[PDB]
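Asker: Before we start, here is the structure in question, set down as structure tokens.
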Number of protein chains: 4
Amino acid sequence: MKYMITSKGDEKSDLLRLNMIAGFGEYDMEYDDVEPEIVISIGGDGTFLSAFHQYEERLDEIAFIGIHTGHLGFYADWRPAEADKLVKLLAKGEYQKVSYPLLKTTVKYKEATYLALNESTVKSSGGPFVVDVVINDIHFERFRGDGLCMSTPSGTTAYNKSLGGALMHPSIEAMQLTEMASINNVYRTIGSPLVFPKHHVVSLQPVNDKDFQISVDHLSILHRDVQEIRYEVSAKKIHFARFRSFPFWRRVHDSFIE
Amino acid sequence: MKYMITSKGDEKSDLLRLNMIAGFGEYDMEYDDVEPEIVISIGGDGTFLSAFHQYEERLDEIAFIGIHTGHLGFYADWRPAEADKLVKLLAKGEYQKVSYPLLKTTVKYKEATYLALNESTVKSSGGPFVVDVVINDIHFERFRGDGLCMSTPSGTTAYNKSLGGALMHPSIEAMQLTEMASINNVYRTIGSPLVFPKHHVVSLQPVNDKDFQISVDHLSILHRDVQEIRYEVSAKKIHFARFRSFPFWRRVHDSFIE
Amino acid sequence: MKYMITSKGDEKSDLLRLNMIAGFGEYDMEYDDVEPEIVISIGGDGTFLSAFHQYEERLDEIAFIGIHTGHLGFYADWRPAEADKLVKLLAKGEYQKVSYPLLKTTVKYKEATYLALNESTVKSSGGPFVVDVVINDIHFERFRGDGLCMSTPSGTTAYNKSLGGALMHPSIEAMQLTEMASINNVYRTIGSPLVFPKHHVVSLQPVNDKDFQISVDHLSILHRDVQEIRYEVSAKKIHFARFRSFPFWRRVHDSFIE
Amino acid sequence: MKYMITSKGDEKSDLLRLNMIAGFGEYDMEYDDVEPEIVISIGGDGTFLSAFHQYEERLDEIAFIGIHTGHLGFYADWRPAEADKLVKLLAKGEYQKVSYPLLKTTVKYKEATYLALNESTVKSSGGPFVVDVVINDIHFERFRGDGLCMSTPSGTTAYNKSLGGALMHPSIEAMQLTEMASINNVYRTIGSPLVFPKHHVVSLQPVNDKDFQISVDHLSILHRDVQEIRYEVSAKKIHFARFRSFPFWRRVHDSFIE
Ligand SMILES: Nc1ncnc2c1ncn2[C@@H]1OC[C@@H](O)[C@H]1O
Ligand SMILES: Nc1ncnc2c1ncn2[C@@H]1OC[C@@H](O)[C@H]1O
Ligand SMILES: Nc1ncnc2c1ncn2[C@@H]1OC[C@@H](O)[C@H]1O
Ligand SMILES: Nc1ncnc2c1ncn2[C@@H]1OC[C@@H](O)[C@H]1O
Ligand SMILES: Nc1ncnc2c1ncn2[C@@H]1OC[C@@H](O)[C@H]1O
Ligand SMILES: Nc1ncnc2c1ncn2[C@@H]1OC[C@@H](O)[C@H]1O
Ligand SMILES: Nc1ncnc2c1ncn2[C@@H]1OC[C@@H](O)[C@H]1O
Ligand SMILES: Nc1ncnc2c1ncn2[C@@H]1OC[C@@H](O)[C@H]1O
């Protein structure tokens, strides 16, 4: 099977990458960074995010694996000490696949679409920032404040969490909208995070300023002459390789509790 | 078809009930409050909650309808002026059914099970209140504070909202756990609301005190010699009659925005 | 000087109490638990709270000292290992006094007044709980929800913190009001904690139910036939003995950060 | 007395400015926009903020007045219909002065100091944003997130409120620090807003990136090669003219409740 390995690029991560490549050489595995079937990321959740976006055009063809060389990650999630064990299992094909939902972002000026694994955010570009929030064609609120964040389920433990959003098991096909410092006095928003199912479309439309900072995961991205930003749960999913039981709620506990 | 009508019991609600009964008399509808197929509640969301619990042993056989004689409700949701129109549609059978998820609560001392339409909460009974929170058999956190709230999707606009939880579209089969004033210093909890899918079981277990106040919707309910409280999304659903499009997000907007 | 020592009553605390009494016997110090000039509390913040309320009728005459036999406390704040050192300093009189503000609570049915070192809270007694909040004679809000908390500055790190209140340096003569799960839809409150200076009077008045649970620190206290609860910063202060610099913000860091 | 009048610059505000100038012409009042003793601002709180910063070099010599031509403001606070009445009172000298605390911001690369009437904020410039928070020379926390906000008491109803801070009566000489989306997992902050008294110094120091967006009220202000940002309650105060009783808590009620 074709595989590739990305590294965060520190000594630890690079050496482990080389050891894994060497270990893969003892089996019928070929290093292909153009059309891999298996993408191994070595570092942290940030490195994994790069790996996802490196290979988002071939998501249906790829199984992802994350190895943390620092503290536990939500995507990266395997210990370096177990890397020798994963070489064998991967080469022997002794693994299932689990899929997490993704977020589709559409930006209309022409249209550009993006996939987020964690979230997409909209901000300005100079203070607030006024947008009309439209849900399935019906105007829901006029938001004034710092920005808005639309998160996938696995992204709920990242930015969404810091903004007060709910943590959502990634088996739920949904997206979550959170507010960043909304003004409430004109001027009224819901306050609460909102959780939308598949096929719901949330649209953001400008009121005065048309120039926004739009993020997708770690990428951002000042958008000029924007007419609309559209969110919905993607038809596409990211596939992980597993291996062993490491439940989402254990990862939450291990990351935030103890 | 067998139907019944509950009233909040003010002049407005009682008179409208009598008018509807009279209106139902012009069709082939019989008033049966023992085995109704249609349960109409006239008043507010509180009245609807009573109606649900009045008839929870026959949920699979019943379609519910809410009429608000005061301000808009989430369950009660039809205007009094449209009551004549619903008599006809109901009697002619020109309506579909929509189903919302429910919350199953199990209390072990023997076991007692309950269904919540909004939420179930656990409190003490004397300050805090220490419970071990166990998710699918694995200890997640030791909670110390005022209490905990487990909410259905349609319940997310009630108590759950006041506690900082996310608002969840009721097409999502999930439950949401929120904290009430948790101590964080011993003593660590997640803080964030947690959203669980079907088949996840959240268990609360006592640390010292075994005497809790346990609520299910408007009912509560000091429980003595408790060993465990178990939560999961129920296999059972409440069925509403509809009629016309009145989207959840419109009801949210209409209730909280304008 | 007359002194007394309260103990949390575990082996650790009792043995240290006896050792301190023995150590005080080597100086001109007499054990008087009726009219002490120095009150030493050995245990935690909870034990200190008992000590304060044991001796609140003689606050102007007493200097308090807290020794933690477990983890660091905000009032209790000295290590057991430094107990021998405090015996000498106390007996030699090598110490200044620092004063923290207190909260006066007045309950009118006749009137009863109380002093809080941490906070006073009002709850029901059966769900919510509706009160009119009146600030300096002008109606401010109708609160509906779980309850309200009025905190002193040193109390801001306790219940007030769990409810989302600001942490306030205890050199500021102020009180802070926080909400517990307020309904916002009728029904509107400020949401934000409110910080009042000396001479501001906040009054809570019943709307329907007149039977409340009223807490003062660890004491509570179901109040029957209540007409009004009044809050203001007390003219009275608690005096601590010091000794050495242990800044409030260090105690905050040491308790909540690392 | 020398006076000047700033206008938000819409038809309403300009016409009222001209009418007031004409009205002032009937008394011994001279229009001086260089060295006024009275600064009248006509528009909203935003216009008032401009007026304050226009004249911050002569704060000890000036009494400010705000007139709202739209909805009620916290600084602007008089109705247009009462403008004729204020002309007379001002010209007759039938008014007291009330003072609110200000925030001093010091930025060290050389030093630059600023006065804020509402708040000063620090952000990046590219995501987070890591700063060491030092309180009175002792390291308090390493903050990672979107930014930080330091607010005066009258500023607590603005940005500070949207970030979850407490509302503080402006008779209290204090400043309030709030967090914007802090990461908590490395990586720990207090969470709670912090309220500091006069003479406390809060310092922000860079960890990696030295290029910040620094705001003072409506001004911002990308700062290059920054070593430190220092906050403390200013020795200087803004003086308002009054006139009549319009209590802070009434303004809060009138702005946010009803
Ligand atoms: N899905 C996720 N859940 C929690 N933390 C995440 C995350 N993705 C990235 N991060 C963390 O965000 C800041 C970086 O330190 C990275 O580890
Ligand atoms: N203030 C903040 N708090 C938490 N996470 C943040 C954050 N800013 C960016 N991220 C995370 O860093 C990787 C992105 O996907 C986003 O989730
Ligand atoms: N699902 C729900 N969503 C929002 N509000 C609800 C609700 N159920 C009951 N209430 C309201 O809770 C307090 C009562 O006034 C009732 O209207
Ligand atoms: N403090 C509070 N805030 C909001 N809703 C509350 C509440 N206490 C009870 N309820 C709602 O009243 C009907 C119950 O189902 C619950 O949702
Ligand atoms: N002023 C205060 N600040 C922080 N924690 C406090 C406190 N008073 C009591 N406690 C803690 O509240 C629960 C107990 O564990 C006690 O230590
Ligand atoms: N839910 C809660 N969270 C934090 N502190 C609490 C609490 N309930 C009581 N206390 C504290 O315990 C001692 C009291 O003074 C109060 O501050
Ligand atoms: N001190 C304050 N309190 C409340 N709102 C304020 C304020 N200063 C400016 N604004 C409002 O912030 C956004 C603008 O609309 C302005 O009215
Ligand atoms: N997201 C936000 N929410 C509330 N107020 C804000 C805000 N951004 C800027 N301001 C206010 O606009 C005038 C500034 O002083 C600040 O208080």
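We number chain D the same way Swiss-Prot does; the residues here are 1-109, 114-189, 191-263, in that order.
According to its header, this structure was worked out by X-ray crystallography, 2.1 Å.
Quick reminder: no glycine exception, Cβ is built from N, Cα and C everywhere.
Feature annotation from Swiss-Prot assigns active site, proton acceptor to D:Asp45. According to Swiss-Prot, the feature NAD(+) binding site maps to D:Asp45, D:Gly46, D:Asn122, D:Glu123, D:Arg148, D:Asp150, D:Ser158, D:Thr161, D:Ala162, D:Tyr163, D:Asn164, D:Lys165, D:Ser166, D:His223. Per Swiss-Prot, mutagenesis D:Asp45 to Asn is noted as: Only minor changes in the structure and a 10-fold decrease in the kinase activity. What Swiss-Prot says about the mutagenesis result for D:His223 to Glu is this: Twice less active than the wild-type. Its activity toward DTA is increased 2-fold.
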Asker: Can you grab the distance between C-alpha atoms at D:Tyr109 and D:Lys114 for me, in Å and as a whole number, given the 4 missing residues?
Answerer: 6
Asker: Can you name the binding-site residues among D:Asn122, D:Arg148, D:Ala162, D:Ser166 whose CA is within 10 A of the CA of D:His223 (mutagenesis position)?
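Answerer: Of everything listed, what lies within 10 Å of D:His223 (mutagenesis position) (Cα to Cα) is D:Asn122.
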Asker: Can you give me the Cα-Cα distance between D:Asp45 (mutagenesis position) and D:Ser158 (NAD(+) binding site) in Å, rounded to a whole number?
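Answerer: The separation of the Cα atoms works out to 11 Å.
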Asker: Taking only the residues the record lists as binding NAD(+), namely D:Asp45, D:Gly46, D:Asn122, D:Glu123, D:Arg148, D:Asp150, D:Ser158, D:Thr161, D:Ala162, D:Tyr163, D:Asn164, D:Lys165, D:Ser166, D:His223, what is the largest Cα to Cα distance between any two of them, in Å to the nearest whole number?
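Answerer: Farthest-apart Cα atoms in D:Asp45, D:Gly46, D:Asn122, D:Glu123, D:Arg148, D:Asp150, D:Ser158, D:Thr161, D:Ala162, D:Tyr163, D:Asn164, D:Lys165, D:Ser166, D:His223 are separated by 31 Å.
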Asker: Just to be sure I understand the packing, how many Cβ atoms besides its own are within 10 Å of the Cβ of D:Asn122 (NAD(+) binding site)?
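Answerer: There are 27 of them.
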Asker: Would you mind checking how many other C-beta atoms are within 10 angstroms of the C-beta on D:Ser166 (NAD(+) binding site)?
Answerer: 23
Asker: Restricting to the chain of D:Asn164 (NAD(+) binding site) and a gap of 6 or more, list residues whose Cβ falls under 8 Å of its Cβ, or answer none.
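Answerer: Those within reach of D:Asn164 (NAD(+) binding site), by Cβ under 8 Å and sequence separation of 6 or more, are D:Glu123, D:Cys153, D:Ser155, D:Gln180, D:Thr182, D:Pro198.
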Asker: Quick test of understanding: given the recorded positions D:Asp45, D:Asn122, D:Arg148, D:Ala162, D:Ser166, name the ones whose C-beta is under 8 angstroms from chain A.
Answerer: D:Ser166
Asker: When you measure from each Cβ to the nearest atom of ligand 7, which of the recorded positions D:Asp45, D:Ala162, D:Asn164 fall under 6 angstroms?
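Answerer: The ones that qualify, in sequence order, are D:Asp45, D:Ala162.
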Asker: Under a criterion of Cβ-Cβ distance under 8 Å and sequence separation of at least 6, what residues of the same chain contact D:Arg148 (NAD(+) binding site)?
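Answerer: For D:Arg148 (NAD(+) binding site), the qualifying residues are D:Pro132, D:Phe133, D:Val134, D:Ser186, D:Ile187, D:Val191, D:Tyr192, D:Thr194.
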Asker: Using DSSP with the three-state reduction, classify D:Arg148 (NAD(+) binding site) as helix, strand or coil.
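Answerer: Going by the DSSP assignment, D:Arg148 (NAD(+) binding site) falls within a strand, counted as strand.
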Asker: Check D:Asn122 (NAD(+) binding site) against DSSP and tell me helix, strand or coil, would you?
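Answerer: Coil, per DSSP.
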